[PDB]
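**Student:** Sharing a structure below in structure tokens format, with a few things to ask.
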Amino acid sequence: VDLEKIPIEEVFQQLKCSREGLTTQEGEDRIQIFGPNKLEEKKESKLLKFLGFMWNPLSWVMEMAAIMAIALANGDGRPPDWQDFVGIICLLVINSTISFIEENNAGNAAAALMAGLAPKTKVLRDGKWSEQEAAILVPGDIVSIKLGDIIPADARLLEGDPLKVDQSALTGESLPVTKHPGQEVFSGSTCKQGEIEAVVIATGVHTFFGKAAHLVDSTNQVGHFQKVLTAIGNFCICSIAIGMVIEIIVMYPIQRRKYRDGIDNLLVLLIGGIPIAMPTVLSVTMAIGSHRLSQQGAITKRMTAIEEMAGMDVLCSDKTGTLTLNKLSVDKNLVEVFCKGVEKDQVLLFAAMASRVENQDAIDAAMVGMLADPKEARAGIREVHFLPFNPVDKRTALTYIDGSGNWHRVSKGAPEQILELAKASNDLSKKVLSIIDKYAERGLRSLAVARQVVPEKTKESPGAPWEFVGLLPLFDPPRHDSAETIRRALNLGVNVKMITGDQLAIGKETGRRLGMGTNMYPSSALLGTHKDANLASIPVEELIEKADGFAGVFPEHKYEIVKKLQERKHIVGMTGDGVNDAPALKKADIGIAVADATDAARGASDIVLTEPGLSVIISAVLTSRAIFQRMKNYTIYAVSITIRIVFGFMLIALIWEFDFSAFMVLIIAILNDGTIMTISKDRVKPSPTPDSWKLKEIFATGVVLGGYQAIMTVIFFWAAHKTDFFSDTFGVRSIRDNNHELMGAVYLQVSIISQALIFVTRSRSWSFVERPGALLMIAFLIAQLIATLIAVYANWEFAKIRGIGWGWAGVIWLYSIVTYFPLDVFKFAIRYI
Ligand SMILES: CCCCCCCCCCCCO[C@@H]1O[C@H](CO)[C@@H](O[C@H]2O[C@H](CO)[C@@H](O)[C@H](O)[C@H]2O)[C@H](O)[C@H]1O
Ligand SMILES: Nc1ncnc2c1ncn2[C@@H]1O[C@H](COP(=O)(O)OP(=O)(O)CP(=O)(O)O)[C@@H](O)[C@H]1O
Ligand SMILES: [K+]
Ligand SMILES: [Mg+2]
Ligand SMILES: [Mg+2]
């Protein structure tokens, strides 16, 4: 092996890389353009095989419709079916052209979104500590790896303390493995612990994970959005089958109708009934919504999270990450010291000493500045090693050489862990815990400092038993708008529940000034069923739903808390930040990574914020509902147009044996298809309650609207055929059996009402009251001007249509206008129940 398991070690970098650390950018480019990149491109992009050509189920039925015209014409026996057949292909060509250009445009607008969620690596280039995308990474170079980084390539650790990497999933072993200088690590691994520099070996394609991958197979096959999209497709296809395959076929021999030339009634049901617009419009609506979220501040790593975000019912929010600022502050009056000889004004300095000073943890950054002059924190101390924060240790420490060569060490950490650095007298333990609990009653978190000296003047030897120097009170404080945001979320029907590892007194005290209510519990009490605490009086699951927040949350508890809420049917949003939030984020309905979350948390989460605070999440939830509203309204529209077309033309054929022009319906479909890319760009107001995309309600809303429109179409036909009524009042013309003129009028009436239905379906109140905006009006007016012009002037024997004057068309416009107003009353009536 060139490297791998065998340790070529220090020789290997010198033999190949031939340089150390600061490797110039020009050197990377030559090997980058040679061929190394993180991973291979997906198969079948060549020749625009599926990027210029569609093949959804609806297109398959449309292909049958085109063939059916040829099939039922005996090939060249009947000429107009071929004219329809080329027309059907032209509609498919037009639909495909608009479909694929808009998705391409949406994909171009999501490049920044894809860029935001890309794997990113941290490097020092020209001596400049920098962060770069992982596709820029060069095999054989030196990189910097921090806790919770995703390892981007094979790498050999360079120097520095052992750290723990998690090989689970890649190798399927739960326990993370300690990795030492010189040892190899692999792409896709996540650091559970520690921090080290390393030399990357080979790109992910050369990594064993890339070697293992042979033949590509279905990935996320069961994705819910596609299944509901198919179900909307299934219902409209069923309606055509109910309309055509049964009843129209049923009426042919019961009444002994014409056969060969009756098939046009089947073709109109196919050509107008099938909404090939419907999958494209919904597909691009989410894509533009994600770009809106990218503007908003939320990067939808999962594109389908809009449905879950719209349906979200409860949001479990980390107090430290989302509810509170995290520029912690200490009033030194309440700092209490021990091991006197140290003093209240000086124990802050030790905390500043044990804080990193350049790239800073939020608490580290505060304490560097808390002594007023940041130079004082580092002034002449001559540090020799720094021990960085680790979640199992909860501790930092600085080792330094001072005076005549004394080796001293100072440390910060969580006080319970600091109290075990030298297990103190229980008198001391009771005293420190009393002030810690007093700070918690005050509402302030506690950090403890400690000090030791090492007599053996060496990095690797334990020093003298630690002094428990003291511990200091740190304020959260709340963000300005989180206090509003809980109220806003409550109004929008999402219950915000606090999550924190802080003891309950901190959470309630912060929570009361936040405004969240204090009916909240230690998670450990409610974890499982074995901890009692009056479980019989209130089930833990029932109590958890009632609870307004959870304190002392460990990561096992956090997964359980969402799981219990998710089992209680609630759609659970949950924020996360760290390496051990990943399973809770994965199992949550919406995993939300906070802006400063670890990349492991960003990978595990469905959605990744790039802007901090609970306020951002509620704005994203509110915006997501506004995007979600128009998917339902188009689905109501798409079903409703399908029902009116399917019912209308067959029903006149059933009653008055009237064959409608297939080409005219084809014209309606193209005009509809040309105008429905307004719908994605509408400005519907969000639903206030969460909503879960109940298909039955939207189908019920659409079918009643379409049935009413079909009924008014049938009334229009009867008015201008069997009876004299239409020309009795202001008959500029008069027609009954003038079928080519008559169906031109039917075309014009159907087209206007079909376009107007967009205004009904988008609006929740009166269609007039909710303003349309210019694009929808222009799409309506241009389409209906063209529809009017065809109705007035088209003398086409091929299309069975004869031009019927503007005065008559004006009556059709007037009839459509007075038909339109009770659509809202029908819309209100169906969605009342
Ligand atoms: C909120 C009550 C307002 C009463 C105003 C005075 C009475 C007469 C108003 C005209 C009659 C129609 O009034 C209209 O009814 C429907 C309910 O079906 C309301 O619609 C409301 O309930 C439906 C429930 O499905 C929601 O989808 C919708 O988002 C919501 O706005 C409209 O907000 C209201 O404008
Ligand atoms: N860089 C750091 N240095 C020293 N101590 C730190 C530290 N960061 C956190 N601590 C301390 O460790 C303990 C827990 O820290 P941690 O960051 O895990 O909080 P947490 O994530 O549990 C709050 P929440 O659950 O609300 O997100 C606290 O007492 C804290 O003061
Ligand atoms: K998830
Ligand atoms: Mg931190
Ligand atoms: Mg945290």
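Note that chain A is numbered according to Swiss-Prot, with residues 12-844 shown in order.
Each Cβ is built from the backbone N, Cα and C atoms, and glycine gets one as well.
Pasting the feature list from Swiss-Prot:
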MUTAGEN   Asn106 to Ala, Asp, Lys, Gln or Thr  Reduced proton transport
ACT_SITE  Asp329  active site, 4-aspartylphosphate intermediate
BINDING   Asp588, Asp592  Mg(2+) binding site
MUTAGEN   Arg655 to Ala or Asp  No effect on ATP affinity, but reduced proton transport
MUTAGEN   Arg655 to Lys  No effect on ATP affinity and proton transport
MUTAGEN   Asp684 to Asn  Insensitive to the inhibitor vanadate and locked in the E1 conformation. No effect on ATP hydrolysis, but loss of proton transport
MUTAGEN   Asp684 to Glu  No effect on ATP affinity, but reduced proton transport
MUTAGEN   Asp684 to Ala, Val or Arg  No effect on ATP affinity, but loss of proton transport
**Student:** Should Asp588 (Mg(2+) binding site) be counted as helix, strand, or coil on the basis of DSSP?
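**Tutor:** For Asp588 (Mg(2+) binding site) - judged by DSSP and reduced to three states - the answer is coil.
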**Student:** How big is the gap, in Å, between the Cα of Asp329 (active site, 4-aspartylphosphate intermediate) and that of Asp588 (Mg(2+) binding site), rounded to a whole number?
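**Tutor:** Roughly 8 Å, rounded to the nearest whole number.
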**Student:** Using all protein chains shown, find which of the recorded positions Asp329, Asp588, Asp592, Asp684 scores highest when you count other CB atoms within 10 A of its CB.
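**Tutor:** Per the Cβ count, the most surrounded site is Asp592.
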**Student:** Using a Cβ cut-off of under 6 Å to any atom of ligand 5, determine which of the recorded positions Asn106, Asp588, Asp592, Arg655, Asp684 qualify.
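**Tutor:** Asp588, in sequence order.
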**Student:** Reported as an integer number of Å, what is the Cα distance between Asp592 (Mg(2+) binding site) and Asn106 (mutagenesis position)?
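**Tutor:** So the Cα of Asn106 (mutagenesis position) lies 44 Å away from that of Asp592 (Mg(2+) binding site).
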**Student:** Looking only at DSSP and grouping its letters into three states, which state does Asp684 (mutagenesis position) belong to?
**Tutor:** helix
**Student:** Between the mutagenesis positions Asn106, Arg655, whose Cβ has more other Cβ atoms within 10 Å than any of the rest?
**Tutor:** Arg655
**Student:** In whole Å, how far is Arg655 (mutagenesis position) from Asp588 (Mg(2+) binding site) when you measure between their Cα atoms?
**Tutor:** 51
**Student:** Under 6 Å from ligand 3 by C-beta, which of these recorded positions make it: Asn106, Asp329, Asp588, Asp684? Sequence order, please.
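**Tutor:** The recorded positions passing the 6 Å Cβ test: none.
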**Student:** C-alpha of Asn106 (mutagenesis position) to C-alpha of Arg655 (mutagenesis position): distance in Å?
**Tutor:** 21
**Student:** According to DSSP, which of helix, strand or coil covers the residue listed as 'active site, 4-aspartylphosphate intermediate'?
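**Tutor:** Note: the residue listed as 'active site, 4-aspartylphosphate intermediate' is in a strand by DSSP.
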**Student:** Considering only the recorded positions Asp329, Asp588, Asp592, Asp684, which possess a Cβ situated under 6 angstroms from at least one atom of ligand 4?
**Tutor:** none
**Student:** Of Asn106, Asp329, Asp592, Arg655, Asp684, the recorded positions listed, which put a C-beta under 6 Å from ligand 2? Please answer none if none do.
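**Tutor:** Among the recorded positions listed, those whose Cβ sits under 6 Å from ligand 2 are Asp329.
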**Student:** Can you tell me the CA-to-CA distance separating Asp684 (mutagenesis position) and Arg655 (mutagenesis position), as a whole number of Å?
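**Tutor:** Computed Cα spacing between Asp684 (mutagenesis position) and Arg655 (mutagenesis position) is 17 Å.
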